[PDB]
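Asks: This structure is in structure tokens; I'll ask about it shortly.
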Amino acid sequence: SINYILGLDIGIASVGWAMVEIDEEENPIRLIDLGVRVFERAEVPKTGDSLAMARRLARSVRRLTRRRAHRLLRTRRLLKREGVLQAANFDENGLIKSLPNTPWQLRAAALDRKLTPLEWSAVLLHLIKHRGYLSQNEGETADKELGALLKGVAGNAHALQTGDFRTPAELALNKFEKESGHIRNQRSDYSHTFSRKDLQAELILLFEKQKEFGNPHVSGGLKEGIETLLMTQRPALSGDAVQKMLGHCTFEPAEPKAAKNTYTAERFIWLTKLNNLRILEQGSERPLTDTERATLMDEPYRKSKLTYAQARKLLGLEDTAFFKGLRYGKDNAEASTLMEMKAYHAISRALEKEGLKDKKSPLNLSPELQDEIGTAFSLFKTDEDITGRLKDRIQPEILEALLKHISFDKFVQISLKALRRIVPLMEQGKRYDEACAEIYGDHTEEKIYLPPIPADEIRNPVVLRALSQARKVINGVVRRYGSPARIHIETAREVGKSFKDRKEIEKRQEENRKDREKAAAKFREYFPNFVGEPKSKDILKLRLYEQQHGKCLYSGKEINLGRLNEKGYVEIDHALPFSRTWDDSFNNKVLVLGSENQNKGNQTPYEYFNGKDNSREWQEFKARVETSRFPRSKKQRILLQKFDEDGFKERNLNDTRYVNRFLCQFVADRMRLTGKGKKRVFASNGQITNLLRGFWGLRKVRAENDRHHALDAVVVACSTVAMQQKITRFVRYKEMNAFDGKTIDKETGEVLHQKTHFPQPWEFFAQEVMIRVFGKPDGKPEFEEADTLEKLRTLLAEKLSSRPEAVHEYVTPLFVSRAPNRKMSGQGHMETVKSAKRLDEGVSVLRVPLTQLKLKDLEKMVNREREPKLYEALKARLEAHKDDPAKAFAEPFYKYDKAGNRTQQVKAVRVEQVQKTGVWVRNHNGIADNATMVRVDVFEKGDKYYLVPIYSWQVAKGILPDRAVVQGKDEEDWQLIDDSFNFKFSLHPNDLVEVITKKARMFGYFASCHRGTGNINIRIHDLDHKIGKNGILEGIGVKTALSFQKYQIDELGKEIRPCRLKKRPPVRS
RNA sequence: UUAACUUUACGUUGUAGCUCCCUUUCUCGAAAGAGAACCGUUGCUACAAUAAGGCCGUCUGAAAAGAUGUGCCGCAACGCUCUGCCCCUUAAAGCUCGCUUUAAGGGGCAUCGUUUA
């Protein structure tokens, strides 16, 4: 029905979209529709953590406590099956009655006495409950706090063997209490941690001694079962399980994916790097000559690491040649690694360390033997499995050496079998695809609607959610308007970037915003009688001036600073012509006098300065750039000489990141586009998107409105190749002046007027777009939005009377669509558990350490008035350290006796807190703070409204809450809902709601429902900063609202309608 | 890089035995000060619970109890095969002065499906 191009602007939390109708030749002519869709990014917002991480953590904690409870239960049940049970020292649940508080003392006496069945069961249960640390490639090292825990473990094991201690218990008692005053570990310390081997030896010695003094129950079955309980734990993921949790090598499905610390895999990576290597010299780009490869090829084995500096040393590299891909910005760039055979050298040093290897000669194990060492050491996590796998094929001395030092862990995407047929070909200089093609010379049916985004190809949560929402928007646009001709994409550079990368980008952007204002101050004080404030071209002019030593790059005549902003005095030329390269990067922008750019035309410096003829002007200019404060990338670009005219501008026009490659392939293959034929999907390059936005008069106002996301989606949608051709020929006409009274030779036959500004998609493009996106004429933010079709259409027809295609049957105000969130699960209560004792008073008590405790906390100390000296001593020390309690209570704090002496040490005091509501946790002995409400049921009676809050713990227990919030009154005196009330709707977070009160009408997405007031917050759809607190209406009273209802909304911001719910939905199925 | 993955060791809450301070209070004292009761609560150690909640399997058992186990799931992402909810389109009848019913189709969201166990 319409020939339109769908432009998308994909962010990590948004998707802008616009449809632009095109004519037969693909020029843009009408803007049909647009929208913005916003969501929550697939990460923990403040920390950048994975959203699944809290899940994973809590699940593993659940399993740990579950397994321990099961194991202690089996311990009692085995005490029951044999011997000392009691069966009368049990109780209703099954726990031992009057069990004792002395186990450490009893275990230290267990060597000198037959303990009571009571004491015997006590210490057995104690051993099993706290069974020390296990090795889990045998005994080893890596991470700093795991390393600290093993520091403690090894220290205490050595202490038992060297010193006067029979078993861990006696060590604990004697030394720990003589020098510390406690046994078990504290806060984050791991000094008193024991290994499981020492405790198993303790169990066996206790059994020996207790057969020595008469403990009847020293059975085979009791011994063997107790020790099995103490030692058994489920296997870690072994080989075939790990091989299955990975992929299966696509090139050889019978075989698994290779281990990365193997000879063949490391050789594969090294050969790919070697064949990929390029050298950039003074504009040239060349691969490594065969001799260069030979020289480098065996070096990564010979030396520990092959550094780029050393690569430059071995290659006869002249001082101006540099390595492509490397970041050459600062000091030690060529200190980076080019290759490091980590497995080769790990094995070699492991042997060297102990005498199995010479060190003067390369390790002599076979490529296969190294492959087997690597695969086995990466597939198994214990001594015994590794020794079983490797004893068959390599000698025990070198093996035992390998078990002590080696810690390998990663996998690659291809099998050892497929690599062994491939890397002998890349050894002969052929690339990977070519190599695969020769061997496996082989290795897509389209529907109307795009299928789901495959998670296998998108190994990133943020990217996966962004692409899922983009797919939703695409399929909605298809439903409403049919199949698009082509889909043009612009995705933010922060899509696909680590959280730390994004925050670093943010800090760099702030730094640049400060540095440019410093540059403007310098420009001011340089040219003092300068009228204004200066543009960005002027500051760039001065920066290039400084960079080129105040010397024109094309003539050598000194640029005169005082005339720097004289009109026409100095130009900024594109070294390579923008018409043939579409390269607008600062690597291409030089500062020259006006007198010399008139002759240049559309010439590259190579051609213009006659680089082919080795002319004196050419060598002079080439030396003039190599002696400028330019970056090697800029100096390299300015003198390209031999680039791919078409390929270079293809890469400048397109965006080739993995997200964009995957989209351009997946969308094109799997969805129908009624588009001409070749690249039906186009991922615009961000640089040219910015350029086109600036020239087309659209440059946006930096995130004061969620609707700016639509803007670039329009831009990318008008970036069709026909428009590209128009712009190209325009820039070319500009290059060689041609703007006087001439003729446009080709097909326009038009005045090349002195002002022939940049080809636009259509006349008044900017204004129409601004009205369409913001509902306001641009430059006037201050205005009132035409928030209805009528107003919008009348505004478009008034301020764009010349253009009647700016009003049609699809022009509607932009409404940002927010992804709903109606999940009825989640965190049931907050994490810290507090005392439910003084809960009739609105109080709860929690133990607060002194290192956490600041004066606000200390005011609520339970014993503030009982122990006044303690209160005021704490207060005085903290006031000395100004509420930095880490500094305040580093040195131990003590209570004092009435004679003024040091007594018991204090580490944590009890503090009463506020507690009106909570969740009953820990078998009704703890109170927790409520979580976030997953639902709000709304009822009506007497033209007033009543909000029943529904939390997730109530959903778990299956209780549909009775009462509705009453401001002020706490929950016991809330309004009980019965059949006398009329239910209206359930509110989930981010549902669209309308509230008509006496004073105003409010329309937006439900955000929060305060439970002390019954009021609600709503996000304005576009989150405009002018409204509420950062786009949020706070404390909207709905108890006495005239109207209050819920709405339905599209993924495209359409179909806004009230929805009516028949019956109140339950909490459980 | 994804996202799954043995364990330990803490931390919190409840309760015990020992303890440091200390508010009220009784007693002994000419004082200085001592000594004891409830509670608060410092510190050590131990047991329990460690989301709120839901289950398995095996073996006795006649059920209807018991034994019992390297037991299992529960804060997420995605989806639309099953099901619930919302909404939309089209066609056909009628109660009445819209509403109801039938039939075919199309989407969204989930307490539904998968990852998973």
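Along the chain as shown, the residues are counted starting at 1.
Using N, Cα and C of the backbone, Cβ positions are placed for all residues, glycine too.
Annotations per Swiss-Prot:
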type     : residues                              : note
ACT_SITE : A:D9                                  : active site, for RuvC-like nuclease domain
ACT_SITE : A:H574                                : active site, proton acceptor for HNH nuclease domain
BINDING  : A:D9, A:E494, A:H709                  : Mg(2+) 2 binding site
DOMAIN   : A:498-653                             : domain 'HNH Cas9-type'
MUTAGEN  : A:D9 to A (Swiss-Prot position 16)    : Does not restore CRISPR interference during plasmid transformation to deletion mutant
MUTAGEN  : A:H574 to A (Swiss-Prot position 588) : Does not restore CRISPR interference during plasmid transformation to deletion mutant
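Looking at the shown structure, what environment does each listed feature sit in?
Replies: DSSP classifies A:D9 (mutagenesis position) as strand under the three-state reduction. On its own chain, A:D9 (mutagenesis position) has A:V15, A:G16, A:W17, A:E490, A:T491, A:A492, A:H709, A:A710, A:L711, A:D712, A:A713, A:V716 as residues at least 6 apart in sequence with a Cβ closer than 8 Å to its own Cβ.
A:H574 (mutagenesis position) is surrounded by 20 other CB atoms, counting those within 10 A of its CB over all protein chains shown.
Within 10 Å of the Cβ of A:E494 (Mg(2+) 2 binding site) there are 16 other Cβ atoms, across all protein chains. The secondary structure of A:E494 (Mg(2+) 2 binding site), as reduced to three states from DSSP, is coil rather than helix or strand.
Under DSSP, A:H574 (mutagenesis position) is assigned to a strand (E or B) in the three-state scheme.
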Asks: Give the distance between the Cα atoms of A:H574 (mutagenesis position) and A:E494 (Mg(2+) 2 binding site), rounded to the nearest whole Å.
Replies: 28
Asks: Mind giving me a neighbour count for A:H709 (Mg(2+) 2 binding site)? Other Cβ atoms within 10 Å of its Cβ, every protein chain shown.
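Replies: Excluding its own Cβ, A:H709 (Mg(2+) 2 binding site) sees 27 Cβ atoms within 10 Å.
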Asks: For the Mg(2+) 2 site given as A:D9, A:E494, A:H709, which other residues of the same chain have their Cβ within 8 Å of the site's Cβ centre?
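Replies: Going along the sequence, the neighbours come out as A:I10, A:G11, A:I12, A:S14, A:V15, A:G16, A:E490, A:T491, A:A492, A:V495, A:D712.
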